[PDB]
Amino acid sequence: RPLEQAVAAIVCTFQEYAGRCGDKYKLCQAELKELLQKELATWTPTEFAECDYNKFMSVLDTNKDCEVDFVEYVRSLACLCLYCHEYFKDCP
Amino acid sequence: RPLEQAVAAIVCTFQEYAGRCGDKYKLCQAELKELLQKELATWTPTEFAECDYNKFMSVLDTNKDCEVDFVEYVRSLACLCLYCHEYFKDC
């Protein structure tokens, strides 16, 4: 089922980055930034999302806390949808 | 790229359920329950997760608030990983 494959893949990608070194359940925000920039390279903000997207991406670049857990990683994917996927163009 | 395909698919599934009727940006918890039970049918809790998984699923069955937005839907997927995916067995 498509969603099963997709959610397996989202764990796979987390494993790839979090498993590099140290705590296998945590990313640094620098690693999360790298992940999003490499693994979603083609995703760009929709016409009204630009400023929220820019604020989002700057926070990752500035913040260097390393307590990004799986749930926070998946939240970041969700936010990138709200910014970059046309379905949410007109969402509050 | 595998992640791009995956995250597109997660939006697709949301659209399928949220687009049925009413507000296309919202689910009811009943719809979220149906989604998880149908679309992740084969996923079951790891050895230590059973009680957290059961609490999670019961909350969906009892609660009939309809303010489940995309971010909450994706959070629910993440929680199901923590419960059901072996990577997180010892998390």
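So for chain B, numbering is Swiss-Prot's, and the shown residues are 3-93, in order.
Keep in mind that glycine also has a Cβ here, set from the backbone N, Cα and C atoms.
Across the domain 'EF-hand 1' (B:12-47), DSSP classifies residues as 20 helix, 2 strand, 14 coil. Sequence annotations record features per position, and here Swiss-Prot assigns domain 'EF-hand 1' to B:12-47.
The Cβ of B:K28 (Ca(2+) 1 binding site) lies under 8 Å from the Cβ of B:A20, B:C68, B:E69, B:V70, B:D71, each of these being in the same chain and 6 or more residues away along the sequence. The Ca(2+) 1 binding site annotation in Swiss-Prot covers B:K28, B:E33 and rests on sequence analysis.
Within 10 Å of the C-beta of B:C30 (mutagenesis position) we count 19 further C-beta atoms, all protein chains included. Listed in Swiss-Prot as a mutagenesis experiment, B:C30 to A is described as follows: Abolishes calcium binding; when associated with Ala-68.
In the three-state DSSP reading, B:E69 (Ca(2+) 2 binding site) counts as coil. The Ca(2+) 2 binding site feature in Swiss-Prot is assigned to B:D63, B:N65, B:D67, B:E69, B:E74.
Swiss-Prot gives this note for the published mutagenesis B:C68 to A: Abolishes calcium binding; when associated with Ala-30.
Here the residue is the original one, but Swiss-Prot notes a mutagenesis experiment at this spot, B:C81 to A: Increases affinity for calcium; when associated with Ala-99. B:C81 (mutagenesis position) falls within a helical segment according to DSSP. For B:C81 (mutagenesis position), the same-chain residues 6+ apart in sequence whose C-beta sits under 8 angstroms from its C-beta are B:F58.
Per Swiss-Prot, the feature Zn(2+) binding site maps to B:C83, B:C86, B:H87, B:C93. Residues within less than 8 Å, Cβ to Cβ, of B:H87 (Zn(2+) binding site) and separated from it by at least 6 positions along the same chain comprise B:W45, B:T48. Secondary structure at B:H87 (Zn(2+) binding site), taken from DSSP and collapsed to helix, strand or coil, is coil.
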Could you tell me which of these binding-site residues, B:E33, B:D63, B:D67, B:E69, B:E74, has the greatest number of Cβ atoms within 10 Å of its own Cβ?
B:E33
Starting from each candidate's C-beta and looking 10 angstroms out, tell me which of the recorded positions B:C68, B:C83, B:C86, B:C93 has the most other C-beta atoms.
B:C83
